[PDB]
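Below you'll find the structure, written out as structure tokens, and then a few comments.
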Amino acid sequence: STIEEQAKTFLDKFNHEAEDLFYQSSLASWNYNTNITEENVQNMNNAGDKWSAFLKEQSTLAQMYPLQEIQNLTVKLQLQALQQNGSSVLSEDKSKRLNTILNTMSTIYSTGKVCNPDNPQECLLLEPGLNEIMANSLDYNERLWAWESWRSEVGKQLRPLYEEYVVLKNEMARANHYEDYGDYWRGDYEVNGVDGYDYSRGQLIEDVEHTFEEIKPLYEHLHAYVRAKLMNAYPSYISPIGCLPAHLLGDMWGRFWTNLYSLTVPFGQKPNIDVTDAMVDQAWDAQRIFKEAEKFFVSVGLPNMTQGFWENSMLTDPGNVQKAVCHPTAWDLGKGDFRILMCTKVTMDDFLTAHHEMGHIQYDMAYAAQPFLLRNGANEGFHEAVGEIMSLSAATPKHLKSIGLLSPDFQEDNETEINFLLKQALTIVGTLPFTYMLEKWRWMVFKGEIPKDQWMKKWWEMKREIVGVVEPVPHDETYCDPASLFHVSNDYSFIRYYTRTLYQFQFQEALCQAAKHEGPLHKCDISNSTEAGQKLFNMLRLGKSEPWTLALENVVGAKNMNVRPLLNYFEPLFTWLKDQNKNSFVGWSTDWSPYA
Amino acid sequence: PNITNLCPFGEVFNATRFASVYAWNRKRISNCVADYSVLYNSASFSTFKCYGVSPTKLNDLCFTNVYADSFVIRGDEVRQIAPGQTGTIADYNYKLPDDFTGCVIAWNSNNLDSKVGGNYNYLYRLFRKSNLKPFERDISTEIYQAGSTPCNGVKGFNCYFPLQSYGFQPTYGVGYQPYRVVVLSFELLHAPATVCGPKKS
Ligand SMILES: *[C@@H]1O[C@H](CO)[C@@H](O)[C@H](O)[C@H]1NC(C)=O
Ligand SMILES: *[C@@H]1O[C@H](CO)[C@@H](O)[C@H](O)[C@H]1NC(C)=O
Ligand SMILES: *[C@@H]1O[C@H](CO)[C@@H](O)[C@H](O)[C@H]1NC(C)=O
Ligand SMILES: *[C@@H]1O[C@H](CO)[C@@H](O)[C@H](O)[C@H]1NC(C)=O
Ligand SMILES: *[C@@H]1O[C@H](CO)[C@@H](O)[C@H](O)[C@H]1NC(C)=O
Ligand SMILES: *[C@@H]1O[C@H](CO)[C@@H](O)[C@H](O)[C@H]1NC(C)=O
Ligand SMILES: *[C@@H]1O[C@H](CO)[C@@H](O)[C@H](O)[C@H]1NC(C)=O
């Protein structure tokens, strides 16, 4: 009769038909990932085409139910999610051109091979050929050669492609009643219709700037300390008053600073918290790693893994004859089927990764009661943040002593906590200005603030101003230096990492306050606390049914993303860095003082 | 006296194929001896919830007729086979009365009713104009009219096909795996009661 009942029947047939088509697509993707064979590729492509065609037909059919005659918030949320045109609003020729451009960028990034001129007999791919050189070399000209050669080849190939990409994506977004493609990406955090908990697309940029303004002193002190240590490592290249050279940050792009922990360690003489040898001595299998992770999740009060999880997951590398993707991935296939695909080794990194991916699985299991189109995180930040909090809690020395992996007579003094916090800062704090600068640059490119002839002149100007990283030699407009990264070249949003980083420590403070931890925030473990797990599971069970602001109210009691838990987490390190930077100069100059 | 002529519980529980929830099979059991302790002491059943009578005194009481209703549902839908419940199965597929005397027996059948490609032989009604009355069967395959516009037999806009299939696959979760359900309905009517338990010597 009424429009709302019609929409509810439509979203009762949709949920059932889509759960079946999804499960089939996901199972085909799983069979491709655990078994790389050409028939599995064909089956994956067939299932993906059926899934995409079905989503196109239901999007075509969902728009015929007008939004303003529906009052139920959940029904309106599912219909809003379904009624997005995506690329369908664009013409078929331009849509085909956009798809071709995306595929060719994927092939250029994946199969991009660069080696030294005059020695072309063998060449190295990005993974692991260039990654190992960037992460382990101490030679200035070798890192300079690898960095400049990879940005020369990849940027000179991708620059016309990206120029076409920005125009096509802007055309699609303005065809979809958005200001630009940046507004389309910011629409994931848009909340409309809820009194008090409304969030706007324009509020996201202001909140990101407001949080980064508080990030900036800690990053300035960390930057000064890393600059002094890199000056010790490389005597003449780094200036006391200038920015850091781009190719010396330990990674290909500057995404993480975690590969500089060896050079910038505060107390080398003190031991590390490496527990790899202890698991080797006790013969810990990957099954034992996942059972310990499951023990951690049952300790906090969350449900334990299903029998189908243990039966159907691949937690060890299959062998030489059968090929599989080595990247750890948690799969929510649908219909209560949860799996983890990880080539688990006996390392601390794999153990923490097991905790992280089982956190992803717990998040997926929690919203299984929700309707199919609402089975996601409230925003893109929460899904990664709930895994990163498990990675935070599992890495604590209290957790390692509790599970027996660390000796009970290990002395936890201030120096080990300082160096551990510095390692966590290099991984976590160092990615924040790079993430913010990259997303702000992409937003300005999509908005049209920066003309195409001035993309790089502004970009390096942004990098000096925000990241404090200077180019080794000037680049003209024939280069495409941003698109050398995986996320930007393959049409992925990048603000999820910034939001994930802030939500991680907000959730950590909320659960540690719930668990009544009485010490430093980085010394906090959320095991054995039923109330902390209940506070987490209240948000976890909602999924995408409720606004992310209301979910954040459910956990931390705040209606907005906040930066104070992160600064509270790194406060011992912040005081130590302020003490250590008395002689040195905090802050940088945007001039060409180190090298240009 | 000497007891023989047992009731055909082998052709209900150990049947090679079960019916769908919508066209649920009803077998009337009369004039035999029903040994319920063989059912109760089995370890193969996950649900043996009896409403209105207790399993211990089933073996003593005597009934006029026994209705054995058999079908296959999901794991999460077993809870809806009870008096006073709600859900797709109770509203549109199989409805139990509030004043129900009998037992609901359910067990997991992932071994038999799930295939790797997907078993689409089992179907459920997802749409009907009104809720079902107790012990009603609807096997109509008429197109559901959700809108004012007439369907005219074609599955176009706002007009859906009522019966949907459960794609039972072995790798499913325990709440989505196939469960065979046998509901025994016991009524005592003014006719001579002939379905009695075994009498001790
Ligand atoms: C992987 O694919 C090969 C291809 O023939 C097949 O023989 C093998 O059984 C498959 N293994 C698994 C675990 O699926
Ligand atoms: C919205 O619809 C769901 C089912 O689709 C229903 O359970 C819920 O109560 C409805 N909410 C409101 C406020 O009507
Ligand atoms: C999707 O596209 C169709 C036609 O291209 C248009 O009528 C409809 O309004 C679009 N939907 C949205 C949400 O913009
Ligand atoms: C999960 O926990 C329940 C109750 O603690 C237990 O019965 C069940 O066997 C556990 N699941 C697994 C796979 O061990
Ligand atoms: C660590 O604690 C000792 C004892 O209180 C103190 O002497 C030392 O200066 C402290 N170091 C730092 C970096 O706080
Ligand atoms: C958490 O509970 C387990 C179960 O007894 C216990 O062995 C462990 O020591 C507890 N953790 C802490 C930190 O007390
Ligand atoms: C059904 O099959 C089981 C399994 O072999 C058997 O033990 C039982 O006697 C059979 N009959 C009944 C009525 O349960």
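To match Swiss-Prot, the residue numbers of chain A are left as they are there, and the shown ones run 19-614.
Including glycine, each Cβ sits where the backbone N, Cα and C put it.
Record note (Swiss-Prot), mutagenesis A:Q24 to T: Increases slightly the interaction with RBD domain of SARS-CoV-2 spike protein. The unchanged residue is displayed. Around A:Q24 (mutagenesis position), the same-chain residues at least 6 positions away in sequence with a Cβ under 8 Å from its Cβ are A:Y83. Secondary structure at A:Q24 (mutagenesis position), taken from DSSP and collapsed to helix, strand or coil, is helix.
Annotation of the mutagenesis experiment A:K31 to D in Swiss-Prot: Abolishes interaction with SARS-CoV spike glycoprotein. DSSP gives A:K31 (mutagenesis position) a helix state.
For the published mutagenesis A:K68 to D, Swiss-Prot gives the following note: Slightly inhibits interaction with SARS-CoV spike glycoprotein. The secondary structure of A:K68 (mutagenesis position), as reduced to three states from DSSP, is helical. Packing around A:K68 (mutagenesis position) is summarised by its Cβ count: 14 other Cβ atoms lie within 10 angstroms of its Cβ, all protein chains included.
Non-local neighbourhood of A:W477 (chloride binding site): A:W459, A:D499, A:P500, each in the same chain, at least six residues away, with C-beta under 8 Å from its C-beta. According to Swiss-Prot, the chloride binding site annotation covers A:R169, A:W477, A:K481, on the basis of experimental evidence.
Experimental mutagenesis at this site is recorded by Swiss-Prot as A:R273 to Q, annotated: Complete loss of enzyme activity. Does not affect amino acid transport activity of SLC6A19. Counted within 10 Å of its Cβ, the other Cβ atoms near A:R273 (mutagenesis position) come to 18, all protein chains included.
Sequence annotations record features per position, and here Swiss-Prot assigns substrate binding site to A:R273, A:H345, A:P346, A:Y515. Taken residue by residue with DSSP, A:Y515 (substrate binding site) is part of a helix.
In Swiss-Prot, a published mutagenesis experiment is listed as A:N330 to Y, annotated Increases slightly the interaction with RBD domain of SARS-CoV-2 spike protein. In sACE2.v2.2; increases interaction with RBD domain of SARS-CoV-2 spike protein; when associated with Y-27 and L-386. Applying an 8 A CB threshold to same-chain residues 6+ apart, the list for A:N330 (mutagenesis position) reads A:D355, A:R357.
Swiss-Prot lists A:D355 to A among its mutagenesis entries, and the accompanying note reads: Strongly inhibits interaction with SARS-CoV spike glycoprotein. Following the DSSP three-state reduction, the secondary structure of A:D355 (mutagenesis position) is strand.
Under the heading Zn(2+) binding site, Swiss-Prot lists A:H374, A:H378, A:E402, citing experimental evidence as support. Under DSSP, A:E402 (Zn(2+) binding site) is assigned to a helix (H, G or I) in the three-state scheme. Counting every protein chain shown, 21 other Cβ atoms lie within 10 Å of the Cβ of A:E402 (Zn(2+) binding site).
If you draw a 10 Å sphere around the CB of A:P389 (mutagenesis position), it holds 20 other CB atoms from the protein chains shown. Among the sequence features in Swiss-Prot, the mutagenesis site A:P389 to D is noted as follows: Increases very slightly the interaction with RBD domain of SARS-CoV-2 spike protein.
Quoted from Swiss-Prot for the published mutagenesis A:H505 to A: Complete loss of enzyme activity. A:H505 (mutagenesis position) falls within a helix when secondary structure is assigned with DSSP. Listed in sequence order, A:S511, A:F512 are the same-chain residues six or more apart from A:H505 (mutagenesis position) with CB atoms under 8 A from its CB.
Annotation comment: Swiss-Prot describes A:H505 as active site, proton donor.
The note that Swiss-Prot attaches to the published mutagenesis A:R518 to G is: Increases very slightly the interaction with RBD domain of SARS-CoV-2 spike protein.
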Near-B candidates in A:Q24, A:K31, A:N330, A:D355, A:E402, A:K481, the recorded positions, by Cβ under 8 Å:
A:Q24, A:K31, A:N330, A:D355
Rounded to a whole angstrom, what is the C-alpha distance between A:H345 (substrate binding site) and A:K31 (mutagenesis position)?
35
Among all protein chains shown, how many Cβ atoms are found within 10 Å of the Cβ of A:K481 (chloride binding site), not counting that one?
23
Would you mind reading off the Cα separation of A:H374 (Zn(2+) binding site) from A:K68 (mutagenesis position), to the nearest angstrom?
32
In whole Å, how far does the CA atom of A:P389 (mutagenesis position) lie from that of A:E402 (Zn(2+) binding site)?
21
Excluding A:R169, A:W477, A:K481, please set out which residues of the same chain place their CB within 8 Å of the center of the CB atoms of the chloride site, keeping sequence order.
A:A264, A:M474, A:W478, A:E489, A:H493, A:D499, A:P500
Which of A:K31, A:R169, A:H378, A:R518, the listed recorded positions, has fewest other Cβ atoms within 10 Å:
A:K31
Nearest to A:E402 (Zn(2+) binding site) by Cα distance: which of the recorded positions A:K31, A:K68, A:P346 is it?
A:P346
